[PDB]
4 protein chains.
Amino acid sequence: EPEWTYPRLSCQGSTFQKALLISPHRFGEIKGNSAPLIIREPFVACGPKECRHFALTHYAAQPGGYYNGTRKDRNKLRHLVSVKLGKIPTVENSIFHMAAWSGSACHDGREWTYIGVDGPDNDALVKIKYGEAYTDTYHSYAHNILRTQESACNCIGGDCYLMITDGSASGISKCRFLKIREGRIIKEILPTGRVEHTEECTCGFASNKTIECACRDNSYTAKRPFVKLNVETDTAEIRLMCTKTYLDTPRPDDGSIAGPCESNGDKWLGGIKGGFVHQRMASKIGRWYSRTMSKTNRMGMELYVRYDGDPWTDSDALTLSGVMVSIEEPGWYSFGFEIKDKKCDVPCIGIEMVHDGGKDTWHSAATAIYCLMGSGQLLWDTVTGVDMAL
Amino acid sequence: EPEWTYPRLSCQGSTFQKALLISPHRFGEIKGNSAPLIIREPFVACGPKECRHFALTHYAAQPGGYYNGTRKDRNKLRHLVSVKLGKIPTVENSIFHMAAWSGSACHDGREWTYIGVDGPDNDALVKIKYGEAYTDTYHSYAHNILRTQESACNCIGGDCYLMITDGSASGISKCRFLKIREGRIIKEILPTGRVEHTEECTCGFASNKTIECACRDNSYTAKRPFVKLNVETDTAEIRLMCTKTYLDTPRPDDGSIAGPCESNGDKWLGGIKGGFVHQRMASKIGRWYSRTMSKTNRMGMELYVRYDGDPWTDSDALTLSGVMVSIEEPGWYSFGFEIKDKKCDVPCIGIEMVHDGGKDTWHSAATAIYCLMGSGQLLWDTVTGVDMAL
Amino acid sequence: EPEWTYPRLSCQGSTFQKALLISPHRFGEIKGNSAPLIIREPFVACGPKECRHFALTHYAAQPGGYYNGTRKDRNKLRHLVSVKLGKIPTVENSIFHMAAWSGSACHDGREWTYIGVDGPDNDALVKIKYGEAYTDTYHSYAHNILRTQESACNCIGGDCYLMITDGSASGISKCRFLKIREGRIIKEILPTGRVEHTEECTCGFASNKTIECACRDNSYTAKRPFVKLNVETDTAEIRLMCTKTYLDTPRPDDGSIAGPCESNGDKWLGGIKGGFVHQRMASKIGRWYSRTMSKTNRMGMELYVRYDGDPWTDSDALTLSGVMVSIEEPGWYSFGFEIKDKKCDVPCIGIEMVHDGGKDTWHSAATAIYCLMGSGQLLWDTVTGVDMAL
Amino acid sequence: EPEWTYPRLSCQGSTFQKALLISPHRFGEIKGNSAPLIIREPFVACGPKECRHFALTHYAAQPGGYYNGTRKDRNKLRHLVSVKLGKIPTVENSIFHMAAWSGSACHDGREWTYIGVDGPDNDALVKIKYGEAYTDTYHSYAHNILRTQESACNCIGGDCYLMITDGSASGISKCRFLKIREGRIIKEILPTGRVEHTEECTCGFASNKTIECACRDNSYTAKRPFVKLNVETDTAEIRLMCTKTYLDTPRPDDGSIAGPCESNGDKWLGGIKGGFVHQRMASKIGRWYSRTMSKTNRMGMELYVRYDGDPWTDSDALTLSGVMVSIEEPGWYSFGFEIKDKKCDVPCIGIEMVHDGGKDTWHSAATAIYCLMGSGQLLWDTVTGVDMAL
Ligand SMILES: CC(=O)Nc1c(O)cc(C(=O)O)cc1[N+](=O)[O-]
Ligand SMILES: CC(=O)Nc1c(O)cc(C(=O)O)cc1[N+](=O)[O-]
Ligand SMILES: CC(=O)Nc1c(O)cc(C(=O)O)cc1[N+](=O)[O-]
Ligand SMILES: CC(=O)Nc1c(O)cc(C(=O)O)cc1[N+](=O)[O-]
Ligand SMILES: *[C@@H]1O[C@H](CO)[C@@H](O)[C@H](O)[C@H]1NC(C)=O
Ligand SMILES: *[C@@H]1O[C@H](CO)[C@@H](O)[C@H](O)[C@H]1NC(C)=O
Ligand SMILES: *[C@@H]1O[C@H](CO)[C@@H](O)[C@H](O)[C@H]1NC(C)=O
Ligand SMILES: *[C@@H]1O[C@H](CO)[C@@H](O)[C@H](O)[C@H]1NC(C)=O
Ligand SMILES: [Ca+2]
Ligand SMILES: [Ca+2]
Ligand SMILES: [Ca+2]
Ligand SMILES: [Ca+2]
Ligand SMILES: [Ca+2]
């Protein structure tokens, strides 16, 4: 039978190139004969033999007449769905896993674990599904919107670690960590370090002994609190990334926050998810970041890198690596994923491109994928090609 | 090759939580591009590697123009269909098994058996299908609408037991039992005890030596006749559940039926299916019941429990365990199902939520699933989110 | 790997009952969101692990605007398609095998062979497909519409035998036989006996040493020429069935054709396909026939039997066994099929029910299946439930 | 596990016959309920157990409202999609592999490699995908629309060879060759001989030691430069086919280009893809060509042959072998493919039939397949049966 997954050295490449685009709404005209689901919070988790495209649907499709409610984040209709990667998320292609308005996913070499969050805002709840079975739950500790990553969780030899959090968006949201094995929580990690507001952690293996996530602070700063989880002692420590190249949105001009690394500067009320992906080489490591082109809005998407060094102390700017999405195209949530080759892991960064015709219409995104391919420079950007009028 | 199924100890949990929702009609607008089938009598039967969502379709989809006939129970168009669980029951996703207007299903570790009932009301007939093969039938003994469970049948080491019945709804409907092995009836069980009217038996393993069903009495009482089948001697004995917490609908105020356990009280003409599921623990057992919130109507759904004791004699009230469906939401048929983990069985209760715009329109339901997850208390209810006007 | 198929003793039963109904057009309203293909000439061929529903589509779906041409039998658009049995023949569910306006199919325990016929009426051609590969062809010998069975072909230990024919409908159509192994014709059988007009042979194993087909004579008689192929010497002999119960349509009153068995009587210009299926028992054999209720038209369907005896000499009437389709319902082509159980073969008879709103509309059928189940008598008929106006 | 593919001797046959037709737009009426994708550049690549129908979709379906842009060759929406052969290329049936506006595909007995080209016209890029993984890229050497075959690539014992090119359509487009193993380029072949303009190479194994492609010269000639790649030394040599029967389009009367084989004659600005397929016999070889009936336009399709001899020197005319598509039907790109039997390879030629209602509408093709079957002569042509008004 199957064996447990561990990260290996990433495949060989020097830059990312444009891989794939799933734009369901290109097939959502009232004059079309198709039915793409209203979803957001998309992500890809790649198991051994396959990758899955997950998302939270509003239990609604376009065209239709259940548009009002779609721009809202949490309700009793949302669900975690998936289609194997490369398939359009239509009503029939999609498998509905469980009810949730927050979520994550990961395949341990042997099976899929699905994490989903639902219930009351004051008493929400985390739910685990191992394959087809409901196996566990984790309660709301801070009684203030229990949430999870919204990206892939990370398994190493049978144990998968998940980030959750709880608290006010404008205040203190302190995240814990969940160690799940066979769809059951075998440990509850309480991080150390700057813990004032950590949410929507994009986590990836920086080797076998450690996992690092670039995350989200909704209040206090435009910097990203950076996690490092030692899988061997089962301890967590978080501290803000020191790079003058700020990754959250909004943010001010770069290098504008004066003072030691550990200084938040101004609050810049809000945040956004950003893709973070390692390129574990033999003698060295590359970390890839992507951020919105706009500093106040969700317009555009550009990706950077900086090999080695320490996320925590390096004041320095990151090396820009090209533009995946132009300022005229949307650039919302971002996450990183990894494809399993025979003898190497391929790093990738997905970019949710939300179709936002505002308040009285439907609300869904597209998904542009970029993955490390060969050398030279990033060559093309992505456009959705969607007309919200059709 | 595959091995025979037996129940094991249920997985560890203390309460049920909201698992999943399949609302096909959320995708049935005339302005939509989808096609969910008009069905009712839904149920889930979980084999080793998978669960299936079954139902009797009126061989019709929404939107369409074959709505007139859908509110009726038996005709020559109805069929037993299935989709793996988590898939929406559309025209193309669904597999049609055989023609039937009554039915059941169960997977013996090796294959699916499908039971379906059709023919004339005066001479209906039970039909068995082992995998893809028609293998057997069982004739109408009381010539008065031969029917079956409408929920999952129960297999233990190669033998599956099914409940059937026959008779007037307003009168005497005495049920027999069918022992099927390899899609062929190897024994005909005639129960003992109070046998005046037993129908729509929700049956589940209360261990290896016994199966218990909470069922339906359409005439004589608002209590539920409770079955106990000893799989070892192949004998059946039925007696009304003594709980002051009445489970059928309609029913009067609880504890209102004065007298020994065995007393029907007033007729309360009618009944409904209710989900019943055991939580077999090592030193003890939990039985889970769900009933309509409304005592005269099919509005709402709440679930209870009471560990151990005897269904037959216990006059006592049951412990309420939360509300799965609110009084403003429908709560029709209910059934229990069990998911197969690696080393444990997960108990579940499905709730059919019928969309009933009455007499001159379409008639189909939704399916809300709740399964045992962790501890604390049931946290959320279900709503269909369907507008019968679209 | 897989082993070669041979017929075994049929499963145990005494009568046929109503098994399944595939009515695609129940989902073909202009107000529906579905797309069932315009097809006719449906048949089912059951391999080891599965049965397939085949048909010749006019490369068109309902609703649409390619209806004109559908009532015609041969054109350059027709194709042999299939869906596993129980699935509705829609545009996406269906697999297109090859181009043909005549056809057959059979699975040898190891793979599917697909036979299809196309080309000019004066120089048509038979084409073999083994799995996904084009392997062979067989030319038009009588240059007058080379055709094939329109039902399942029959394989025994690696060799499959197929009937073809060629000639005028109003005149002499002498059929040959094709022995195919691994998708290649290894022998060309020329039958013996009355060979004036044999077409659309419904063939089934009457044991290991022989295959018998009840067939079609378009000119000369309302009786059915009956084939017997000895698989051991590879010889064929045909002679008209002697039963006073005539099986072709049209036909006159039964027992009206005076004279020895071998007498055609009046021509009764025309014919139709009829399902023929054996029930090979240990000490005996049952042959099942179905014929139209109407003697001049294609209205209704009734099925008969007569165990043992000789198709060739028995003047006697057959035993009626019930009505599968009422005079108010259509009853066109019929064929027999067999389902593979673990230790027995289940006999079946399918009935094509053509939706014929005549000349200026669409033209497609439904498929009612009846299979041997238990004992007693056939209990129900089939209706399509289709309204050609929607 | 699986073993590496090598070509074997082709199956036995003498002529090609009409195999299959995939006309998605037959299901694209505004009154239909289907959704076929706007695609062109279709091709089939057959692995061991299966064949796939690939094409570059304009990320659009018919009916819809994204028609404007479809007649253009390169944009940021195009994608390489596939459906197993015999399935209609609809939105849900189709798998999207990667973004590309040029492409190829091939299965090495063990896995699928997908090649796709995208990026800026001045700096386009070749991209390799082994199974689900992005593994490599190859940059634009002549900075003038890096393109690839548009047909199947060819693998022999683990190594697959691909043709690419780069340059002006009106000028010098010199092609290189790519040797890919496990989805990574292990060698870059630079051909020898007449190398002025070689593009869209249709390549097939002429044995184990060699691969030959009949290709496209957009400027200089109406003859086809003919490649021969020695898989053993990894060298390439190209020279124009000498046949008086010219294969490119446009072309003048045949035998009109006076002079030695190596003479281009007049430019005949333009070209088209043509199917080329070998029939490797034991003592001899057959090469099959197909060309447009029209000499100036893309109307019709006829196929020829000539066994043995040398593509390079033979001035002679080819033997016509029938007409697959009539002058009243379109005949655009053509390619050759091979189906894997148990002990032999079946040669095939696909013909893209473009639906070209010009400038302000949708733009997609159909696919007619012809494969070697038995003997005698090609018997039928193909028509799409599409009405661009519906
Ligand atoms: C818990 C929750 O509602 N999830 C959530 C989203 O679904 C979306 C966004 C967002 O910033 O667009 C934000 C948040 N968020 O609150 O983090
Ligand atoms: C035999 C039959 O018609 N089945 C049936 C149903 O399908 C539904 C109901 C019902 O109470 O809604 C009731 C019954 N019932 O009669 O039990
Ligand atoms: C060869 C051919 O055209 N096949 C055919 C059909 O498809 C249908 C019928 C028929 O009697 O309805 C008849 C015939 N037939 O001619 O046998
Ligand atoms: C590179 C590119 O644009 N590919 C391409 C096509 O997609 C189509 C045609 C063509 O001749 O129709 C031609 C060409 N071509 O330029 O070869
Ligand atoms: C982690 O462990 C596995 C073996 O247990 C090894 O193959 C893998 O490469 C390790 N990770 C890295 C980056 O080396
Ligand atoms: C019933 O039998 C099987 C072994 O035959 C055992 O594993 C199972 O646990 C038993 N049921 C229970 C509740 O113990
Ligand atoms: C025909 O042959 C196989 C063994 O080769 C046997 O099992 C089968 O039963 C035979 N057919 C019948 C009716 O006995
Ligand atoms: C090429 O090699 C394989 C064995 O490696 C052989 O079977 C195949 O036939 C060869 N090709 C031809 C045409 O012989
Ligand atoms: Ca569909
Ligand atoms: Ca912030
Ligand atoms: Ca009652
Ligand atoms: Ca006749
Ligand atoms: Ca040219």
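The residues of chain C that appear here are 77-466 by Swiss-Prot count, in order.
Every residue gets a Cβ built from N, Cα and C, even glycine.
According to Swiss-Prot, the substrate binding site annotation covers C:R116, C:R150, C:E275, C:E276, C:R292, C:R374, on the basis of sequence analysis. Around the Cβ of C:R116 (substrate binding site), the same chain contributes C:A131, C:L132, C:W408, C:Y409, C:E428, C:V430, C:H439, C:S440, C:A441, each under 8 angstroms and 6 or more positions distant in sequence.
Quoted from Swiss-Prot for the published mutagenesis C:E117 to G: Reduced substrate binding. DSSP assigns C:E117 (mutagenesis position) to a strand in the three-state reduction.
Here Swiss-Prot notes a mutagenesis experiment, C:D149 to E, with the remark: Almost complete loss of enzymatic activity. Other C-beta atoms found within 10 angstroms of the C-beta of C:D149 (mutagenesis position) number 13, with every protein chain shown included.
Residues or ranges marked as active site, proton donor/acceptor in Swiss-Prot (evidence: sequence analysis): C:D149.
Here Swiss-Prot notes a mutagenesis experiment, C:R150 to K, with the remark: Reduced substrate binding. Sequence-distant contacts of C:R150 (mutagenesis position), defined by Cβ-Cβ distance under 8 angstroms and a gap of at least six in the same chain, are C:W177, C:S178, C:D194, C:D197, C:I221.
The DSSP secondary structure for C:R223 (mutagenesis position) is strand. For C:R223 (mutagenesis position), applying a Cβ distance below 8 Å and a minimum sequence separation of six or more within one chain yields C:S178, C:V193, C:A200, C:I240, C:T241, C:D242, C:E275, C:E276. One entry in Swiss-Prot concerns the mutagenesis experiment C:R223 to K. Its note says: Reduced substrate binding.
The Cβ neighbour count for C:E275 (mutagenesis position), using a 10 Å radius and every protein chain shown, is 25. What Swiss-Prot notes for the published mutagenesis of C:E275 to D is this: Almost complete loss of enzymatic activity.
Per Swiss-Prot, the feature Ca(2+) binding site maps to C:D293, C:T297, C:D324, C:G346. DSSP assigns C:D324 (Ca(2+) binding site) to coil in the three-state reduction, placing it in neither a helix nor a strand.
Quoting Swiss-Prot on the mutagenesis of C:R374 to N: 94% loss of catalytic efficiency. Same-chain residues at least 6 positions away in sequence with a Cβ under 8 Å from that of C:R374 (mutagenesis position) are, in sequence order, C:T325, C:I348, C:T368, C:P406, C:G407, C:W408, C:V430. In this structure, C:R374 (mutagenesis position) belongs to neither helix nor strand by DSSP; it is coil.
For the mutagenesis result C:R374 to K, the note given in Swiss-Prot is 80% loss of catalytic efficiency.
Record note (Swiss-Prot), mutagenesis C:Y409 to F: Complete loss of enzymatic activity. The unchanged residue is displayed. Under DSSP, C:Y409 (mutagenesis position) is assigned to coil, being neither helix nor strand in the three-state scheme.
Take the CB of C:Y409 (mutagenesis position) and look out to 10 A: across all protein chains shown you find 25 other CB atoms. Positions annotated as active site, nucleophile by Swiss-Prot, on the basis of sequence analysis: C:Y409.
Cβ neighbours of C:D293 (Ca(2+) binding site) (same chain, under 8 Å, six or more residues apart in sequence): C:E272, C:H273, C:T274, C:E275, C:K299, C:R300, C:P301, C:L316, C:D324, C:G347. DSSP assigns C:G346 (Ca(2+) binding site) to coil, not to a helix or a strand. In this structure, C:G346 is the one among the recorded positions C:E117, C:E276, C:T297, C:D324, C:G346 with the smallest number of other Cβ atoms inside 10 Å of its Cβ. C:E117 (mutagenesis position) and C:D149 (mutagenesis position) have their C-alpha atoms 10 Å apart, to the nearest angstrom.
For C:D149 (mutagenesis position) paired with C:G346 (Ca(2+) binding site), the C-alpha to C-alpha distance reads 15 Å.
Taking the mean position of the Cβ atoms of C:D293, C:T297, C:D324, C:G346 as the Ca(2+) site, the remaining same-chain residues with a Cβ inside 8 Å of that point are C:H273, C:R292, C:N294, C:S295, C:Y296, C:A298, C:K299, C:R300, C:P326, C:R327, C:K343, C:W344, C:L345, C:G347. Between the CA atoms of C:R292 (substrate binding site) and C:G346 (Ca(2+) binding site) there is a gap of 9 Å. Largest Cα to Cα distance within the recorded substrate binders C:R116, C:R150, C:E275, C:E276, C:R292, C:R374: about 21 Å as a whole number. Its own atom aside, the Cβ of C:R292 (substrate binding site) has 28 Cβ atoms within 10 angstroms in the protein chains shown.
DSSP classifies C:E276 (substrate binding site) as strand under the three-state reduction.
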